[PDB]
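S.K.: Starting off with a structure, shown below.
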Amino acid sequence: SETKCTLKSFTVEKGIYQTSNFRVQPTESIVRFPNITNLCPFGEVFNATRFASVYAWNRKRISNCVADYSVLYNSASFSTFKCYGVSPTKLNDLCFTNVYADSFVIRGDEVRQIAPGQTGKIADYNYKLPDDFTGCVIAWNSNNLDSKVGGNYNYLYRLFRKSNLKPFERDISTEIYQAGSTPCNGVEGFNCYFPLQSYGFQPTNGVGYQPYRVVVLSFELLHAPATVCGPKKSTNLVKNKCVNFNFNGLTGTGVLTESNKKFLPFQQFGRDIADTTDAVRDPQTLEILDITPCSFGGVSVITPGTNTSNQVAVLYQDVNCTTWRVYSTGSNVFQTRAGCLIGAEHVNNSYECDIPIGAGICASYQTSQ
Amino acid sequence: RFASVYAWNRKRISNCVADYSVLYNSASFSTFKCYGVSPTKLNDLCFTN
Amino acid sequence: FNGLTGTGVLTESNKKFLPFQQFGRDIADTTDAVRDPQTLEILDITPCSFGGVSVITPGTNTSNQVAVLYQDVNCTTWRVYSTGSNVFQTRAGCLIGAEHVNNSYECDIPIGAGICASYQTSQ
Amino acid sequence: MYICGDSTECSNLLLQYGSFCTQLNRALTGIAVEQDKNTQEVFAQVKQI
Amino acid sequence: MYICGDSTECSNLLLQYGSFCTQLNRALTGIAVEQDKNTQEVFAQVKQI
Amino acid sequence: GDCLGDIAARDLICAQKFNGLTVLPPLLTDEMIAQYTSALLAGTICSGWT
Amino acid sequence: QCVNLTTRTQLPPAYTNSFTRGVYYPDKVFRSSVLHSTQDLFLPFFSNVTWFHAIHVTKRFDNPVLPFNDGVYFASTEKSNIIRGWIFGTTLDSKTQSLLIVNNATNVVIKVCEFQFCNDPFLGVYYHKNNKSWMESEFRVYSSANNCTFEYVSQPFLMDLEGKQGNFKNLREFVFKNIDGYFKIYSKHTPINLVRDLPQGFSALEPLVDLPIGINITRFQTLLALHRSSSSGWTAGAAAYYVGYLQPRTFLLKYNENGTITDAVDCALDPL
Amino acid sequence: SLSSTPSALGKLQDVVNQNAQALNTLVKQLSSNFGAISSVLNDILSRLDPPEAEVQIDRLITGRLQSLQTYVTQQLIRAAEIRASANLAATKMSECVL
Amino acid sequence: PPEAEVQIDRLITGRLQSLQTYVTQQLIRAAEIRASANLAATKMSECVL
Ligand SMILES: *[C@@H]1O[C@H](CO)[C@@H](O[C@@H]2O[C@H](CO)[C@@H](O)[C@H](O)[C@H]2NC(C)=O)[C@H](O)[C@H]1NC(C)=O
Ligand SMILES: *[C@@H]1O[C@H](CO)[C@@H](O)[C@H](O)[C@H]1NC(C)=O
Ligand SMILES: *[C@@H]1O[C@H](CO)[C@@H](O)[C@H](O)[C@H]1NC(C)=O
Ligand SMILES: *[C@@H]1O[C@H](CO)[C@@H](O)[C@H](O)[C@H]1NC(C)=O
Ligand SMILES: *[C@@H]1O[C@H](CO)[C@@H](O)[C@H](O)[C@H]1NC(C)=O
Ligand SMILES: *[C@@H]1O[C@H](CO)[C@@H](O)[C@H](O)[C@H]1NC(C)=O
Ligand SMILES: *[C@@H]1O[C@H](CO)[C@@H](O)[C@H](O)[C@H]1NC(C)=O
Ligand SMILES: *[C@@H]1O[C@H](CO)[C@@H](O)[C@H](O)[C@H]1NC(C)=O
Ligand SMILES: *[C@@H]1O[C@H](CO)[C@@H](O)[C@H](O)[C@H]1NC(C)=O
Ligand SMILES: *[C@@H]1O[C@H](CO)[C@@H](O)[C@H](O)[C@H]1NC(C)=O
Ligand SMILES: *[C@@H]1O[C@H](CO)[C@@H](O)[C@H](O)[C@H]1NC(C)=O
Ligand SMILES: *[C@@H]1O[C@H](CO)[C@@H](O)[C@H](O)[C@H]1NC(C)=O
């Protein structure tokens, strides 16, 4: 039938057709995550009494925890949420390496500047993301926390600078900005400016002038040992079988075996000539495993015309036959240099060649044929 | 004053320097989007009509 | 030039642009001329890199001496990486790093235009 | 095998132009046939041994 | 030269599939070699002058 | 310096070279080919096919 | 707080050659029995390396401010723990933040602060003839450290501060890069036995740490320790260091059977 | 003479070497990105949802198809050259041997 | 950069196709030249010598 579909026909003439490859299916899946028991500090990051000024933004390292985001569902509400290097729906199946949370307060009309490729006083002078950004930007309205009736002037931003910031650069200096020809040795008047200004946050400001709390989660995926993981349940490790797997967020299908490869302390994955993972370091037992593909091929079908009979013989090019990686047996098994031929009777008489098989062997349909 | 949308205004701009930073100590825009050019490249360019 | 960037060599041009034309383009639609914004002079733009390089190598299991052929250099500040004498000029280019010999021999490493090279004796 | 590597999602996308793979194999099969033919024309000229 | 024209950003992107350029040149080099070989087979039949 | 000087010329050979397209010289020159031809003719006239 | 040292002689800078030094593992992927092509910043092969000295004899104690450029290759040949650390920053005074990485012989301290640095910073060890002991006695480096944003301190250890006779025995190599807020450090420690310049050979450096610093680095300075029995009352010990700069380069790297980089080709060195 | 000069059989060795190189080239080419974020389908699928993964996968599929098409075209050209050699050999068998 | 990269990848792919087409055509033409050269060599041996 595979031959018939390939040829787009319900009739197949006499000869040998190649028919895909011998394949096997996985039978079970393996999930191996580091055995992390701590929940990530969602409270500290999102429920903080105070946030930093944007000109002097904060940065915190997150490690050795479970990124269960659902804990925010009964508390937080975010008006903005966008991920750049990963789809939101995939976050729970992944592990993250160098995870950092940047934190600051800006105006509502400035929230749009916290993105790769933007310009404006925040994007240019206070906080900048790289174009090659992997992470998620989270923001919410804090008008009932960061606003005061007479004006909350505790949050500052930089307005004047001589050149733009580089990605993840911080600048907390207070030197007077020279807009004109004057040296500005102090002075602070005329064309000399103090570089920072306050945001007058008041509860009655319109939305574009209300304060917003912004959290930026920066991270890297699938190339190094991870310490922060989503809420997955590890399973047992199954070796020498075709299995599906997930090792620290990296999925695949294959056969896992013990390896003699010695990874350096900082190496989590190994790769072959095609840059395809061919080895991993197990997250709980630090054993190196090799990964071999499940399907190895070598199949072709020997067919009398279908207008005569529907008997076929199948040749397995990479099977020795001397649990054979064949689809079936049913006797009539003959081994040759061209493969294991199943479904044909070996005859000791030489004849002229009809359907060539290879390596000196030919086949034909002959007599009760 | 601004024009009614049904009878929108149009003004020609010429012979000047497009230094957008002058708006940083005054204006605040909730919307800003460029279509044929990246925002970060505006300061390196010259514009015709 | 007015926002249009590039790399190249600028020279005076004899092209006469119409009053409304600021840039000129070649057959590949690549800018090859501009009108300077302050002095209204037309300049031509020529690419910096022009090519023609190949390396003549004895096997590396014998020696690490090589000769370099510059296909578009006349040698008679030569657009070469180095000199160091041993400069021979042929129809196939300027060959730097090989001694010219007046004896004819059978061909070993062909260079082109009747010239071959080999590694021979203090080799 | 070459393109998808047993990834199911890739295989399902590959089907968008599966006539291409069939054509590549018709070409390679034709070459394989000629190689056996070439051998016989050069050596099997006399069928009397 | 043909693809990027000394643009650095293009050159760095081109490297994503640099094995392709090597393959194109292996093919052209093989042609160049044959052209000198063809000339000798037709004319340099007798090495006695 | 010839392609730089003669810009107005719009010489197709320079246009090809600046885009990475190079034509390589033959190993045998026309003079060398003529010598092989002459040897064959001298041979034929003097000694036929021998 | 700060001391301006005097009684030094005047020599031109020395130069040496980098040979095949300055290669580091560009990634965290295990690879083996394969050649791989990569394009990071590297010290070019056979490049110009500036050679600095701490010698007593023609007394020298070279601790100049050097440009950082696009990254730095740093190497040291030592017998007695003279080179302690580095200062990285721009103006190197209390106008901007700067990074201080120093081994003070009891701990390792990394700080990012608006440091007001000394115009001749140093550390030092006093030798007690009585009971033959070498002890830390001085730490200058800076007069102030305001508005600190990053700090790390290692666990305690005891450094061997003994002065030594003989050849240099320890080669330490570092690569410093400052990319998108991270100060990236790679390193290697190789045993040596030499009397002059940077030894020949090949070794790839491993990643050490990615520091979340967030500052602009254009200049840096090396911090050396002094030995004593004051601007003139000091001994220069013995030590030397080398500084080169990284440039974008394409390299062909060779991974052996166990995934160790054992060799490399600098694709821009020459036509071969 | 045949024992002494191993280059005599270079014509047959070259056939073997050319085909081996062509197959090794196809394997090496799998590492190419072709405009995709990663050459590995598993990285694409581990991080992206279906509609995003599909874009990255289509870039790899198109590139992979070009690699195979290039291979096949080169094999057809080489085969034509082999056919000509085989025809010459067959002629020589008939006219030199028989 | 991230927008330019899309536009550049479109040009790189197209430029590679132009070069690949060129090389393929040169290989086909070269095969025809080889056949002519072989004929010429035969004639030299059989008509001239
Ligand atoms: C990193 O520091 C350098 C040195 O202070 C800054 O470069 C200076 O910029 C000003 C303003 O454009 C110029 O007047 C100086 O001449 C520059 N000095 C040098 C040595 O280049 C650089 O701008 C800073 N980096 C960032 C992102 O702000
Ligand atoms: C913030 O505090 C409130 C109580 O005031 C609590 O109900 C909520 O869960 C906390 N948020 C987080 C993220 O822990
Ligand atoms: C920096 O130091 C000044 C005092 O000189 C202080 O007022 C200010 O709050 C400090 N921090 C920042 C981020 O500016
Ligand atoms: C917990 O982690 C350690 C260290 O990786 C490992 O040795 C241990 O087996 C893990 N635990 C289980 C199965 O409880
Ligand atoms: C199959 O395996 C046997 C050993 O059990 C070996 O002798 C035989 O040659 C193998 N068959 C082929 C076709 O290689
Ligand atoms: C100012 O513009 C005019 C007209 O384009 C030009 O001639 C003049 O040289 C320019 N000025 C300078 C260098 O001041
Ligand atoms: C190099 O230039 C000279 C004139 O100085 C000329 O005679 C010679 O033919 C040129 N060389 C070649 C290979 O064309
Ligand atoms: C050392 O001299 C310099 C001037 O060359 C001066 O700036 C510095 O503050 C002096 N330091 C001390 C400790 O005297
Ligand atoms: C650079 O190396 C050369 C030797 O190749 C040496 O002569 C020179 O003095 C070194 N340094 C400088 C700054 O020139
Ligand atoms: C080294 O630094 C640590 C941390 O600042 C300090 O506690 C310790 O006393 C210092 N040691 C010396 C010898 O100065
Ligand atoms: C050696 O003697 C000096 C001077 O009395 C003293 O300061 C030092 O602590 C002594 N050495 C040790 C190891 O205690
Ligand atoms: C690889 O490591 C083994 C020890 O596990 C050692 O015997 C072998 O010599 C090493 N190979 C190389 C190339 O260093």
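The numbers used for chain C are those of Swiss-Prot, and the residues that appear cover 543-618, 632-676, 689-690, in sequence.
Method on record in the header is electron microscopy, 2.8 Å.
Using the three backbone atoms N, Cα and C, a Cβ is placed for every residue, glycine included.
In case it's useful when we look at the structure, here is the feature table from Swiss-Prot:
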VARIANT   C:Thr547 to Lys  In strain: Omicron/BA.1
VARIANT   C:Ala570 to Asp  In strain: Alpha/B.1.1.7
VARIANT   C:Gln613 to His  In strain: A23.1
MUTAGEN   C:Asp614 to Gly  Increase of pseudotyped VSV particle production ex vivo. Increase of viral load in hamster upper respiratory tract. Produces more infectious particles when cultured in primary human epithelial cells; increases replication and transmissibility in hamsters and ferrets
VARIANT   C:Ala653 to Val  In strain: 19B/501Y
VARIANT   C:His655 to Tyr  In strain: Gamma/P.1, 19B/501T, 19B/501Y, Omicron/BA.1, Omicron/BA.2, Omicron/BA.2.12.1, Omicron/BA.2.75, Omicron/BA.4, Omicron/BA.5, Omicron/BQ.1.1, Omicron/XBB.1.5, Omicron/EG.5.1
MUTAGEN   C:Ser673 to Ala  No effect on O-glycosylation by host GALNT1
MUTAGEN   C:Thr676 to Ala  Partial loss of O-glycosylation by host GALNT1
S.K.: According to DSSP, which of helix, strand or coil covers C:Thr547 (variant position)?
M.R.: coil
S.K.: What's the most sparsely packed of the recorded positions C:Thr547, C:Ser673, counting other C-beta atoms within 10 A?
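M.R.: If we count Cβ atoms within 10 Å for the recorded positions C:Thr547, C:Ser673, the smallest count is at C:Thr547.
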S.K.: Can you tell me how far the Cα of C:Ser673 (mutagenesis position) sits from the Cα of C:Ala653 (variant position), in Å?
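M.R.: Taking the Cα atoms only, C:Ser673 (mutagenesis position) lies 9 Å from C:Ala653 (variant position).
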S.K.: By CA-CA distance, flag whichever of C:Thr547, C:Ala653, C:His655, C:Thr676 among the recorded positions is nearest to C:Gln613 (variant position).
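M.R.: Looking at Cα distances from C:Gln613 (variant position), the smallest one goes to C:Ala653.
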S.K.: For each of C:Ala570, C:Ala653, count the other CB atoms within 10 A of its CB; which of these variant positions has the top count?
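M.R.: Highest number of other Cβ atoms within 10 Å: C:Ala653.
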S.K.: Take the Cβ of C:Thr676 (mutagenesis position) and count every other Cβ within 10 Å, whichever protein chain it belongs to.
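M.R.: Result for C:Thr676 (mutagenesis position): 4 neighbouring Cβ atoms inside 10 Å.
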S.K.: Using Cβ atoms and a cut-off of under 8 Å, determine which of the variant positions C:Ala570, C:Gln613, C:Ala653 neighbour chain F, and list them by sequence position, or give 'none'.
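M.R.: Going by the Cβ criterion (under 8 Å to chain F), the qualifying variant positions are C:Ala570, C:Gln613.
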S.K.: Can you tell me which of the recorded positions C:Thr547, C:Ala570, C:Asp614, C:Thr676 is spatially closest to C:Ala653 (variant position)? Compare CA atoms only.
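M.R.: When the Cα distances are compared, C:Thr676 comes out closest.
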S.K.: I need the least crowded one of these variant positions (C:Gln613, C:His655), counting other C-beta atoms within 10 angstroms of each C-beta.
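M.R.: Per-residue Cβ counts within 10 Å for the variant positions C:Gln613, C:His655 bottom out at C:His655.
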S.K.: Please list, in sequence order, the residues in the chain of C:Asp614 (mutagenesis position) that are at least six apart in sequence and whose C-beta is under 8 Å away from its C-beta.
M.R.: C:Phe592, C:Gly593, C:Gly594, C:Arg634, C:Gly648
S.K.: Give the three-state DSSP assignment (helix, strand or coil) for C:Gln613 (variant position).
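M.R.: It is coil.
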S.K.: Nearest to C:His655 (variant position) by Cα, among C:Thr547, C:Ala570, C:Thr676 (recorded positions)?
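M.R.: In terms of Cα distance, C:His655 (variant position) lies closest to C:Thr676.
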S.K.: Checking the recorded positions C:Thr547, C:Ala570, C:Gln613, C:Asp614, C:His655, C:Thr676: which ones have Cβ within under 6 Å of ligand 3?
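M.R.: Correct list: empty, so none.
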S.K.: Going by DSSP, give the three-state secondary structure for C:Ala570 (variant position).
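M.R.: In three-state terms, C:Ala570 (variant position) counts as coil.
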